[PDB]
Amino acid sequence: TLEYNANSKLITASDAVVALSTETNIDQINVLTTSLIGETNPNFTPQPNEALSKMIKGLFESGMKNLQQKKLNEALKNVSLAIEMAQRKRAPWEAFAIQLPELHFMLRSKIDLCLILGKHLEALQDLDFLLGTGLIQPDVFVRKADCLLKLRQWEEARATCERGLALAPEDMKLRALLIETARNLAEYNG
Amino acid sequence: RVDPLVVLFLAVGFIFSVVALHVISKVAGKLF
Amino acid sequence: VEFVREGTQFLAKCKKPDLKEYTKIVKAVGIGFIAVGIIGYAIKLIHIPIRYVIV
Amino acid sequence: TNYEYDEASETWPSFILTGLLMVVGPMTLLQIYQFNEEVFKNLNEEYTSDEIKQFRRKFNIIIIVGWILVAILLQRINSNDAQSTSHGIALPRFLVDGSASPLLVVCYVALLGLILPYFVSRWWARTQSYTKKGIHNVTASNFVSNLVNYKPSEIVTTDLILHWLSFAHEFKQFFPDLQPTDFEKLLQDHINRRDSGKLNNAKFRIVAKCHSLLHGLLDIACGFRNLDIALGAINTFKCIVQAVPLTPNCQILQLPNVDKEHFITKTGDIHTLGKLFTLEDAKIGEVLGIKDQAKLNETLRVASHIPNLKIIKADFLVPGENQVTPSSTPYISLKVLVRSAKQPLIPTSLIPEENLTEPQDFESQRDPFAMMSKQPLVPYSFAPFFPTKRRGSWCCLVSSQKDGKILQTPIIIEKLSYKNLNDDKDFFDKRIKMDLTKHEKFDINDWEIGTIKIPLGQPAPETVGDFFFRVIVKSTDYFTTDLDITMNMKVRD
Amino acid sequence: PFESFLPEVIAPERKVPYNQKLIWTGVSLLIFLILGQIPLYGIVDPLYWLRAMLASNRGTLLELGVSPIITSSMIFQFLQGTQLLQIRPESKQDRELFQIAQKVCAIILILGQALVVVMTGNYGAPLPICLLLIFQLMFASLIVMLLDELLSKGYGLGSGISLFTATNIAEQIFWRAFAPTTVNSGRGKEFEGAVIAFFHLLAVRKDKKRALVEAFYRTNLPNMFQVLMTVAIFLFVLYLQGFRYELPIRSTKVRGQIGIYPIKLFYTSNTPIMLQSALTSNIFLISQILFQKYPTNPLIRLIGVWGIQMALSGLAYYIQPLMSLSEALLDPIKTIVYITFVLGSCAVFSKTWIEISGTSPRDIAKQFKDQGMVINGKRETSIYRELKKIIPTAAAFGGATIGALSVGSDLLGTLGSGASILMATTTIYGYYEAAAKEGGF
Amino acid sequence: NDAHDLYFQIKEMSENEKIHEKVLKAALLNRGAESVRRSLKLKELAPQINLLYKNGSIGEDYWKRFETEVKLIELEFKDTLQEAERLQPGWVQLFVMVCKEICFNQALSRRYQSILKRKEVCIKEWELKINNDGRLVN
């Protein structure tokens, strides 16, 4: 069973034990509902919105302006809020080829900022998502192997350096990373 | 359309039918 | 006379089976031959008194 | 014709005697006519508990009877008293005309109508239900359904694969009372070295059965081109065999008699076996916290007898040519070196280069795997907690580097020579630190270099360039050092 | 092209393992053997050659045997050889139509043959009983056809005809040795089996030095010498089955494909001996009939004369085989002409068959050029010139060796003819080599 | 495990509870998105299942089950499209592309939300000791 709110127009499951698939589906239905309530035209178009993009760009630029001011802690917070707004206040039917590149372009700077700050697990998870969503470049494996070496995982670091060199064998930084990985692993094994 | 087990069943059924016909024709003469 | 000459030349060029292969060959073929012959002989032998009683 | 049956027992004795001799003779003739050292075979049964010994324990007269029957029949023959042709038969008379006349025909009808089709159908339905790998059809269907709807965001672990295994249909045929939750609980009890209390004889059965299940799961996961699930299955196989949960310091916790509460609390830098063997023979015992010489010798003998791998030369080879050309069929040829965790590194330049080359003869290039198929088998492993007895194994699988997908089913090797682990080469120690290659006992021809050849299953691409691969050779018994290398084929035309 | 909806066994979608094939072969053989021992119900022209060649016995449900199937197969083989059907490999629907026309004509042939045998045979003219007696043969022939189709679709180790013929040959060989029947002609009871009578005379006679020489010769019934000779000939034929010429070949379309192409000694083993046997059987039958019908004619006297029955003083007398060494030592000219004829016939038949069946060296060279393979140490333009030096000699010598083996077997007096032993051996060796090259238990 | 019956449950609830009109369109769009996702999934999974079957590692009835699901998905999508036409007039050509986009968008959103749970599994598995601010304190 599942109850329907009156003033909020959001459906919730009144049961005590609900599966995971049912919860994900009810959440998706709530998202679609609260988007359709706001979008006024009945024949909506996959054309992206403009005011939302302007606000997201404003937040991202206000976050980037702190880098010139040499404030490294709150710029990360502003970029995180920008990414959250881009993931929250955007309708699902908007174009994919315009919704994914903005996420990449913001997540890249957030990764750089987390790596400069000193958080390596958050940065590693961001690299893993950005790599598994369809962005494979030699500038990703450098940072991923850097993180894996900073938190002491040497077999995975070696595999990452090898796969990074299998795509751009002329890179000058992945080679030094591979040398360091081999040295650390030889000290770890013997 | 037809499985191997169907062929085996058909063959055994035909053989048993012929044998039963023979033994029935043999016992009918002995009965009368 | 040249017929036998070509024959013996071809025979000298062939590949004859050695012991470790001939034993496997004779084992397989003999087991198959016996497995067929015993089945045939048993089916032929059993059906004589059955055919006497039934028919 | 019109036969005449034996009415005085004058012919069937000889027929039965011949039928008996033709079976007795060959059996009597047959009865009158009738490389890899294992060190753990003795040390394993000394550490196995009695509860597993009891499980492993619990779960010619034809010739003599034929000869005595032959003697009886021969004495009976000797005890007997003895123009157109009158044909006859050898069978006795009461078999066809006495009081046993309908018994023969009813036995024929029964044995032809009931026993034959029933048993044929039973055999057919029993042989049609299993998969060519060796698992049930329902089990394979469950595995395929598990891998069809699998969220790539979820991370694979050991608990996930145990939860997947607990739904096997073959666990239900053994004990129809238990539920999959009970099977998952028993598997967790086994891995975490816990006491089930009452269902030990079911824990042992399902644990011994998980072998074929994990092999079939690995096969299916490689068939769906999934690398993470394959690696997880191999790691779970290791954990099930060694009865230990997967942790960072596991190579040193698989050892026979250590106490985790002391080792984990005291030291935190020893993670492998080489790092352990860096220390002296008494410091190792003091660190592992056992302090018993007669009991330290056994763990030091186990810790320096498990195999580690190392490559000497790896490259792609095509049989009969000198290079890789577009649309040709190459394979992978590896020269590995099975070494102990205690021995130092020998430079690759010391190899005489004579053991690494391939012979170029037609009998050798018609099939390049016959020379690999001559190596000795792998010895018995040291697994005191696994119910049955296992031989070692190495599972080698190859994938791509552009997309990262497994591109063929895994090859499982079983023949390899562990000659470099024998105790005659004990001078070659890591702690002596005196450049033991210039030693009076060191001869570079005594060390063996094994070979591994993996068929590639796909021809070279029609283009020209360098295409990189990734080969992984993992063990299925220990937590040793595996192989993980990348190599490229230079299709050059 | 037409419409056809008739029962047929469906082929397996995947490969069947070796054990599931062996068990099905055994079960089909058991059914086919049980079918031929049960007589008909309505029962109340002896052609022994046809019943011995086509796996048939009279007075049982297996009277026709595989005769209609083999006749339809030969008819369509001739129709395809004469290029009248013009079957092209570019279409599969045409092949399916041909394969279904095979059965739709075979069933009509079965019906016609059954009607002819019932209306003409020695069963008797006097209607429902006749309908039942025809329906029995109908259903038995349908079952035999379904069994052959099952064994040929993929559930069996091979075809059905060869398996059934080899089974009959082996059954005859074993019944001539372990027969439990006896014969009483003045002297007493004597078994019709070699080993049975051997043991009987060794046990009951109590005169071993005489029982041995009496049971070993047995001029009237099978003895032990024939058993020894047939075992020796079996082993020798099994040894001459492994002879093969292996020339090394390599590929050029996809490199890295090295192999070996074998050219056996028994290149066309089964064809020449069976064709020659059928020819001699038909000639003997025609000569016997023409000699029986006519009392005396010059040309009829020349072709063949029969007397105490066996042919003598005629053309058919020369072609008839020698019984034992006595007939050989008696008249040398007959032995010379018989050996020359039987060897030349086999050699010429083997050469003609390799020229007809499409296995000539030129066709093999065309297939080599098609697949792209070459000979290892030779050029491209020389594969045909090399095969011409190998294949014809192989065929000729295989035929000559088969003929010599048949003559030696029929002369040494074995339990069965050399043709039968060789055919059964080749049929079983085919299954053995298939299981070996494919890989199975 | 589907969003098929959830739409029917909401539909049956609509006739009694007087729910809004856009909730039905939301559930319908979700069902169409799931149908498109499943169709693409089967379209990419067909060759691997076929090869596993030909090799002899899947059984004989699972292949028939797969070939039946292949057309069951098309039947369900046609039913969804007919219902879409019924619910709003002249909304059949845009419905399909809108569903095609929401499929990818919601899959990406799921993958992005999964990282918060993905982050603690690795801590548990590698025994990391991390204080506040995400730094390592060994």
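All chain E residue numbers match Swiss-Prot; in order, they span 12-55, 61-142, 147-328, 336-468.
Using N, Cα and C of the backbone, Cβ positions are placed for all residues, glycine too.
The C-beta environment of E:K273 (mutagenesis position), restricted to residues of the same chain at least 6 apart in sequence and closer than 8 Å, consists of E:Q398, E:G399. Taken residue by residue with DSSP, E:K273 (mutagenesis position) is part of neither helix nor strand, so it is coil. Looking at Swiss-Prot, you'll find the mutagenesis E:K273 to P or G noted as follows: Severe growth defect.
For the mutagenesis result E:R275 to D, G, P, Q or Y, the note given in Swiss-Prot is Severe growth defect. All protein chains included, E:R275 (mutagenesis position) registers 22 other Cβ atoms within 10 Å of its own Cβ.
Listed in Swiss-Prot is the mutagenesis experiment E:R275 to E, F or V, annotated as follows: Severe growth defect; lowers SRP-dependent and SRP-independent translocation.
For E:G276 (mutagenesis position), no same-chain residue 6+ apart in sequence has a C-beta under 8 angstroms from its C-beta. Here the residue is the original one, but Swiss-Prot notes a mutagenesis experiment at this spot, E:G276 to P: Severe growth defect.
Non-local contacts of E:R406 (mutagenesis position) by the CB criterion (under 8 A, 6+ apart in sequence, same chain) are absent. DSSP assigns E:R406 (mutagenesis position) to coil in the three-state reduction, placing it in neither a helix nor a strand. In Swiss-Prot, the entry for mutagenesis E:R406 to E states: Severe growth defect; lowers SRP-dependent and SRP-independent translocation. The structure shown retains the original residue.
Looking at Swiss-Prot, the entry for mutagenesis of E:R406 to D says: Severe growth defect; lowers SRP-dependent translocation.
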Cα-Cα distance in Å from E:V55 to E:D61, with 5 residues unmodelled between them?
16
With 7 residues left out of the model, how far is E:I328 from E:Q336 at the Cα, in Å?
5
Between E:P142 and E:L147 there are 4 residues with no coordinates; how far apart are their CA atoms in Å?
7
